Amino acid sequence: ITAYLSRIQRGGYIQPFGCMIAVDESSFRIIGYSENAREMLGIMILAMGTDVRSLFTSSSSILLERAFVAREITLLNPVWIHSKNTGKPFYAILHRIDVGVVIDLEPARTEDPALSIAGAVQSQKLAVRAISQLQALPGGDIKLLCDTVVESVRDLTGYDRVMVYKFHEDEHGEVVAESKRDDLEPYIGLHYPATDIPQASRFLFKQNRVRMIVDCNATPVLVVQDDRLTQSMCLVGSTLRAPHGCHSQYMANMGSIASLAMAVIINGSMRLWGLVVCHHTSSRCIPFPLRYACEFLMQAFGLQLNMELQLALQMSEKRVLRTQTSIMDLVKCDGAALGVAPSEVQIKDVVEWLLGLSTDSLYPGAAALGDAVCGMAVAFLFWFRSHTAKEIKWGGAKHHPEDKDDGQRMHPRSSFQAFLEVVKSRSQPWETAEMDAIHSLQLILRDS
Amino acid sequence: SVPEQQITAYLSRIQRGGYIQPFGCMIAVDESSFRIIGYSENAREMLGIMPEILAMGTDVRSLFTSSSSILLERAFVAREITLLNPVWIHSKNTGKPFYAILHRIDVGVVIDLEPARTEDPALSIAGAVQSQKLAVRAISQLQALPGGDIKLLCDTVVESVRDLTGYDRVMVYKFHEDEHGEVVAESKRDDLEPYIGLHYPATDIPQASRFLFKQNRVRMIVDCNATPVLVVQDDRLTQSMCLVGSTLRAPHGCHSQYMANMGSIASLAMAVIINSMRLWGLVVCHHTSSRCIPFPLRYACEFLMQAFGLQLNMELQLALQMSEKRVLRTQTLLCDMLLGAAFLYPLXXXXXXXXXXXXXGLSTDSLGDXXXXXXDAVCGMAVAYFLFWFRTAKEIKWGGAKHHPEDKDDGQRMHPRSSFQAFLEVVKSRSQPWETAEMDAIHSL
Ligand SMILES: *[C@H](C)[C@H]1/C(=C/c2[nH]c(/C=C3N=C(/C=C4\NC(=O)C(C=C)=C4C)C(C)=C\3CCC(=O)O)c(CCC(=O)O)c2C)NC(=O)[C@@H]1C
Ligand SMILES: *[C@H](C)[C@H]1/C(=C/c2[nH]c(/C=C3N=C(/C=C4\NC(=O)C(C=C)=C4C)C(C)=C\3CCC(=O)O)c(CCC(=O)O)c2C)NC(=O)[C@@H]1C
């Protein structure tokens, strides 16, 4: 039913910057492994049914033995594991799927433990501090929140470009705030079609809230599984999951070799309001502690943003109902029949034509008298409403409302160059609550 | 909340008690030079320094490994030490692992040493992320929470802390307007009896404690009956050291005996803060047996309590907005439709004469406190001048003693109550409280 779903969830390819080993929870037998595992572990004795504890040191062995039995595996991540052959350190990110226990081995850049530990502690500390700074911001100012959070996230991660990508009502997105590198060109203010980010990706982002991609140009690695498995494994929770081909070529064409997307969650029962994407001109990999730290920071961001939204909304409605009982500051309309509205001529003509009504695009005759008068509300009072922003700067493509997603499509667009668009002469779409208030007010005026 | 300078009760002894809990060592060390200016009595015992190595005026860095030593050195010169807690430390000879919770005081720096479980170095990395991990999970339990409800928040949070730590009882204690508290939600052990619904006097928690919980948001007591440990400090020190932030700070005797009497041999209090900040209440934990939880869990719980604080603040503001929206929309509604409560049309004469004699907008809780109307159906009322509103008896359960408005904290008092037997008090001659929103709405009519 959902496009790209099974292809992202159970796509038998992982990123080549690390290796992955899928184990049977009850028998500790290997039921899956990526082809780069043998090379990365320096095995040059790894097959289907090989005891995992034989691949690593005995301490690591009994440690992961403790890990499998545990009520919650996530609490032991990451497991610092040494290899039998090489002796090089690996971060072990364990999680559970419907088949067994998946182990994500990510090579550790620092070899001496003290420096790595100090780095992790430093990262967590920087996350706590970033959140603390994020808490002291004045309320109501969401733009300041997003700017300070892209500056913070950029300061922590070190990516050349960091930005907040807001999902609008019609599922089309918009970079609302960014902290790019100075010499890089601004992607801020741009708009993108809804098909750039499929519903499947947004759903999986609601479930999995942090996704790292080290290199789009890097050749994906096929993970071979035991022939006894009914279907291809669920590599959603895997931090090494290779991106879909279309998004790989997408990142390739956009100039983002290394990506990192985090979810922005509110509620309406959770809802994905937007993302915070990070693009790097070159390829880079950040360790697990930094990633989890960023997930925490993004959790705080999601909470605070949710608060701001709720409070601003209820306060807005409260302000409407309070101003109801200054006439001009009642609704968002520019004209009220006084205000952004012509003389009694166009009024006479419109009234002449009128003999519950509301439109967002104004009746060709008197609609060319002014660019302001485009929205009409009739119920005896008349409401004029100004037209929307007549220019939208898209990033290579326009969001077509009747355009949907299909799993067979596996090739993106060629360029994301900013191009302007003149939307049809329309006013801002009249809300339903506004019309209900118009009815209530109509009854009120009918009484007296 | 209350002003800082007005609080005088228990403060001097709570801050500088000179007594710590016996589950961890405590060493106060000068900042410039790492010489010891203070140390607990049992400090030599847990570190295996018992026969000198540890004494007044000895380099504390020589009491641990060089790695732990330079960790401390970089901790002292940090921007803010509180962000480096806990500092992992190994002993010099016994090699015993310790969580070091550091606090910068007026003169020197207090170092709390908590005995940690010997874990494999391979988990060290996994150990570094633990606090934020537990915190992320617990808060994630709050993210998937339908906004609007205030009870489900406290319930799910209480349950979250219940599963996080492992206490036999976890609950939310809320401070009312007259400083007296009430248990709003709890996750008792199925065996135990519920403390839910019953209130407490304001003198149960002194102003000093509530004030102190602002700067120190987490407090753990592994055992009240455990014999406190005297801290030995230098002779040159003018006064007792400021153990206001120590995680080992022994409870003031009255609260220890309080815990003993209530049955809570193990306590864990976490303050919740909303919006110059305000203490809304605490989240307290009780255990039938002794319970010492590691510092990372207390940190995670602190995060969870910040999240809970902000979220609850949001819920409060939303609730206010909704209520105001309701009374306002009803106001406009009736105002439009026009163009028990008495309108001078009940929905008699003696009450009118009494009102004419008393008026020689008002809000009265007790008419006896016009005495004629007292001769209970018309408990209290609100007068608008000529419209009148007549409201009223709600029962309140107390857990041992009633809170009187004459109750004041006594700094010299050192003995708590004996019984917390839940008794029920009904209230007459005190009608339904005329809220600010209600009275302002009436005045706006
Ligand atoms: C294929 C023909 C179609 C397609 C498929 C597709 N896209 C994704 C995931 C993402 N797409 C994103 C789009 C942007 N990237 C940006 O930098 C910006 C703006 C500055 C946009 C709008 C983003 C973001 C994602 C998620 C990032 C991540 O790391 O996951 C996927 C899912 C792949 C996966 O494996 O998760 C797929 C299948 N996108 C297209 O544009 C065409 C139409
Ligand atoms: C002594 C004569 C008076 C007294 C002193 C006192 N109380 C505290 C601290 C707390 N008291 C609390 C009350 C409760 N605990 C509960 O579990 C419940 C209900 C279920 C209540 C109402 C709480 C909570 C605290 C804070 C906990 C903590 O660990 O600090 C103190 C300060 C203690 C310290 O840290 O030194 C003192 C001096 N309490 C009394 O009731 C009598 C009147």
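Numbers run from 1 along the shown chain.
Heads up, header says this was done by X-ray crystallography, 3.4 Å.
Heads up, the Cβ atoms here are built off N, Cα and C, so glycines get one too.
Secondary structure at A:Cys246 (phytochromobilin binding site), as computed by DSSP, is helix. Within the same chain, residues at least six positions away from A:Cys246 (phytochromobilin binding site) with a Cβ under 8 Å of its Cβ are A:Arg409, A:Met410, A:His411, A:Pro412. The phytochromobilin binding site annotation in Swiss-Prot covers A:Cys246.
Quoted from Swiss-Prot for the published mutagenesis A:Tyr165 to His (Swiss-Prot position 276): In YHB; constitutively active and stronger interaction with PTAC12/HMR/PAP5 in the dark. Constitutive warm-temperature response with the warm-temperature transcriptome derepressed at low temperatures. Neighbours of A:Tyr165 (mutagenesis position), defined as other CB atoms within 10 A of its CB across all chains, total 22.
Its own atom aside, the Cβ of A:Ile43 (variant position) has 15 Cβ atoms within 10 angstroms in the protein chains shown. DSSP assigns A:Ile43 (variant position) to coil in the three-state reduction, placing it in neither a helix nor a strand. Under its natural variant entries, Swiss-Prot includes A:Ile43 to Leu (Swiss-Prot position 143) with the note: In strain: cv. Kas-1.
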Spacing of the two Cα atoms, A:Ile43 (variant position) and A:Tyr165 (mutagenesis position), in whole angstrom, works out to 43
Look up A:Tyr165 (mutagenesis position) in the DSSP assignment and report helix, strand or coil.
-> strand
Once you note that 13 residues are missing between A:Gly268 and A:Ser269, how far is one Cα from the other in Å?
-> 6
